[PDB]
Amino acid sequence: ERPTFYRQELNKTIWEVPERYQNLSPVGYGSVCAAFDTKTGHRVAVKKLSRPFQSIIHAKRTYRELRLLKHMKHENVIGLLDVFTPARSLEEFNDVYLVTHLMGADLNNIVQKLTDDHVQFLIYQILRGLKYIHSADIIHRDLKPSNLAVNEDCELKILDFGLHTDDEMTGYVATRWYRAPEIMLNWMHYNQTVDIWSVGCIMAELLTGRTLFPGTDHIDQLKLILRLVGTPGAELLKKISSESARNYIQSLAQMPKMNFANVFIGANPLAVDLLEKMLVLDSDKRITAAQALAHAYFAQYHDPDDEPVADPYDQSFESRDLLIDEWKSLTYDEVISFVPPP
Ligand SMILES: O[C@@H](c1ccccc1)[C@@H]1N(CC2CC2)[C@H]2CC[C@]1(O)CC2
Ligand SMILES: [Cl-]
Ligand SMILES: [Cl-]
Ligand SMILES: [Cl-]
Ligand SMILES: [Cl-]
Ligand SMILES: [Cl-]
Ligand SMILES: [Mg+2]
């Protein structure tokens, strides 16, 4: 049976939601409210999408977000508690609302004086969630401290999957400091190995308290990266598709890889070893999430019987060309077929 909905205007926005959601309070693409869910007892975040079907690009993006959130079922990844529309039919369908557990602090708000044990547990949880994500052939693309939610018990969830413009990535900006060089400069077709570079940048910052590659622009950032990991050899240069990018790289004086024990002074030697395996310029040679979980740095947390993989995820829609109303109808079907978690 369809629940009873109630209407209210909050901060010049109309919200029409099921009675189960009470005490709505604005907190922040879309608009977001905190609420109390009387069915589950959780405090929740409720997001009303802004203009979900205003263009082919926007309609496909709405479908993409709903498909991804419906699939993710893992302790270290954001999940979907509910999705609803007040519409009674496809003909009157206009608005989409998404519901998840309310999170209060990200990794920035946490990072305290972190012990090495704290770094072990936080990085372990990122890699456990990434093993799951990558097993479904999903690439996050935007891992950074503001996209990692952390609670009082140091438990962590990955959120805000890549679903960013040129201006957003320009200058002295945290939106670029965690990106792998091959994607920052469009060197080649990237893959899931981009996320491991980001994990290395995050782990370094938890150990030192400082951003690893805080470049003032794309070129300054590349210079900081190459000073640490070395300039590329002929093997990697062959993999860069742009002749212009290859010519630029070859204009730089050659540099050896630095000694990571003299950069990360005083850190656990096992942490230093893991950083050397994540921060490798050639993405083909980086450690994977599944391999990293078995590294000795995580010995007190690793349990191979409690590191699950995902159900298969069909992304064939990404190469499909449809009209606005066809993306809209596919989205409607996914709203009405949602089954809540236990
Ligand atoms: O996109 C928002 C969202 C809300 C409800 C369901 C699904 C997604 C997401 N929420 C997640 C809330 C759990 C904390 C926050 C505001 C913007 C943000 O992008 C990142 C932090
Ligand atoms: Cl209800
Ligand atoms: Cl509607
Ligand atoms: Cl950030
Ligand atoms: Cl040289
Ligand atoms: Cl699927
Ligand atoms: Mg974010």
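For chain A, we keep the numbers from Swiss-Prot: what you see runs 4-31, 35-117, 120-171, 174-352, in order.
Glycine is treated like the rest: Cβ placed from N, Cα and C.
Here Swiss-Prot flags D168 as active site, proton acceptor. Within the same chain, the residues at least 6 positions away from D168 (active site, proton acceptor) whose Cβ sits under 8 Å from its Cβ are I84, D150, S154, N155, listed in sequence order.
Mutagenesis annotation in Swiss-Prot: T180 to A, described as Phosphorylation blocked; the structure shown retains the original residue. There are 12 other Cβ atoms within 10 Å of the Cβ belonging to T180 (mutagenesis position).
Under the DSSP three-state reduction, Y182 (mutagenesis position) is assigned to coil, being neither helix nor strand. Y182 (mutagenesis position): 12 other CB atoms within 10 A of its CB, across all protein chains. Among the sequence features in Swiss-Prot, the mutagenesis site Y182 to F is noted as follows: Phosphorylation blocked.
Across the unmodelled stretch of 2 residues from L171 to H174, the Cα-to-Cα distance comes to 9 Å. Between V117 and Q120, the deposited coordinates omit 2 residues, leaving a Cα-to-Cα distance of 5 Å across the break.
One thing to note is that 3 residues go unmodelled from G31 to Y35, and the Cα atoms at each side are 10 Å apart. Under 6 Å, Cβ to nearest atom of ligand 7: this is the test, and of the recorded positions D168, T180, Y182 it is passed by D168.
Mapped onto three states, the DSSP output places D168 (active site, proton acceptor) in coil.
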